[PDB]
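Trainee: Here's a structure for you.
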Amino acid sequence: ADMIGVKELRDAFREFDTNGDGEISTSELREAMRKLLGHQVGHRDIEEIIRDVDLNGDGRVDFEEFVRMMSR
């Protein structure tokens, strides 16, 4: 059902969504992950979500993709 989590991601995007039409970079999300949720999940889990993908120069992630890395 509705588990406490997504709601935190939605607010995260609006908070990190600078002005690129609603888009964040792994860097922004990386800091967001460390800020949102926090521990209680194993610092390893967070680093994992950040390990799944890797930057290259134009690494971009939209709320959907971001939430998907989660809602996955």
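Going by Swiss-Prot, the residues shown for chain A are 299-370, listed in order.
Per deposition record, solution NMR.
Cβ from N, Cα, C; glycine included.
Just lifted these from Swiss-Prot, have a look:
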DOMAIN    302-337  domain 'EF-hand 3'
MUTAGEN   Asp315 to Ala  Loss of binding to ITPRs; when associated with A-238; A-240; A-317; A-352 and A-354
BINDING   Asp315, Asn317, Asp319, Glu321, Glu326, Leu353, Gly357, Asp360  Ca(2+) 2 binding site
MUTAGEN   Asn317 to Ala  Loss of binding to ITPRs; when associated with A-238; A-240; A-315; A-352 and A-354
DOMAIN    339-370  domain 'EF-hand 4'
MUTAGEN   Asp352 to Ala  Loss of binding to ITPRs; when associated with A-238; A-240; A-315; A-317 and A-354
BINDING   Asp352, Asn354, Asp356, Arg358, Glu363  Ca(2+) 3 binding site
MUTAGEN   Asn354 to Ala  Loss of binding to ITPRs; when associated with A-238; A-240; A-315; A-317 and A-352
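Have a look at these and tell me how they're positioned relative to everything else.
Mentor: Across the range of the domain 'EF-hand 3' (302-337), the DSSP-based residue counts are 21 helix, 2 strand, 13 coil.
Note: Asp315 (mutagenesis position) has non-local neighbours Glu321, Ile322, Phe361, i.e. same-chain residues 6+ apart with C-beta under 8 A of its own C-beta.
In sequence order, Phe314, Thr316 are the residues of the chain that are 6 or more apart from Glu326 (Ca(2+) 2 binding site) and have a CB within less than 8 Å of its CB.
For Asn317 (mutagenesis position), the count of additional Cβ atoms within 10 Å of its Cβ stands at 6 [all protein chains shown].
Of all Cβ atoms in the protein chains displayed, 8 besides its own lie within 10 Å of the Cβ of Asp352 (mutagenesis position).
Counting only same-chain residues at least 6 apart in sequence, those with a Cβ under 8 Å from the Cβ of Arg358 (Ca(2+) 3 binding site) are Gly318, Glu321, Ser323.
Here the Cβ of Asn354 (mutagenesis position) has 6 other Cβ atoms within 10 Å, regardless of which shown protein chain they belong to.
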Trainee: Taking the recorded Ca(2+) 3 site as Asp352, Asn354, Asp356, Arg358, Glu363, identify the other residues of that chain whose CB atom sits within 8 Å of the mean position of the site's CB atoms, giving them in sequence order.
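Mentor: Apart from the listed residues, the neighbours are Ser323, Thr324, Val351, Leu353, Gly355, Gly357, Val359.
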Trainee: Using DSSP, how many residues of the domain 'EF-hand 4' (339-370) fall into helix, strand and coil, respectively?
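Mentor: For that range the per-state counts are 19 helix, 2 strand, 11 coil.
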Trainee: Tell me which of the recorded positions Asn317, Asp319, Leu353, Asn354, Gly357 ends up closest to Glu363 (Ca(2+) 3 binding site) in space, Cα to Cα.
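Mentor: Closest by Cα: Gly357.
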Trainee: With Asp360 (Ca(2+) 2 binding site) as the reference Cα, tell me which of the mutagenesis positions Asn317, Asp352, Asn354 is the closest one.
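Mentor: Closest recorded candidate to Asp360 (Ca(2+) 2 binding site) by Cα: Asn317.
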Trainee: Hey, how far is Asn354 (mutagenesis position) from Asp319 (Ca(2+) 2 binding site), Cα to Cα, in Å?
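Mentor: So the Cα of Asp319 (Ca(2+) 2 binding site) lies 21 Å away from that of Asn354 (mutagenesis position).
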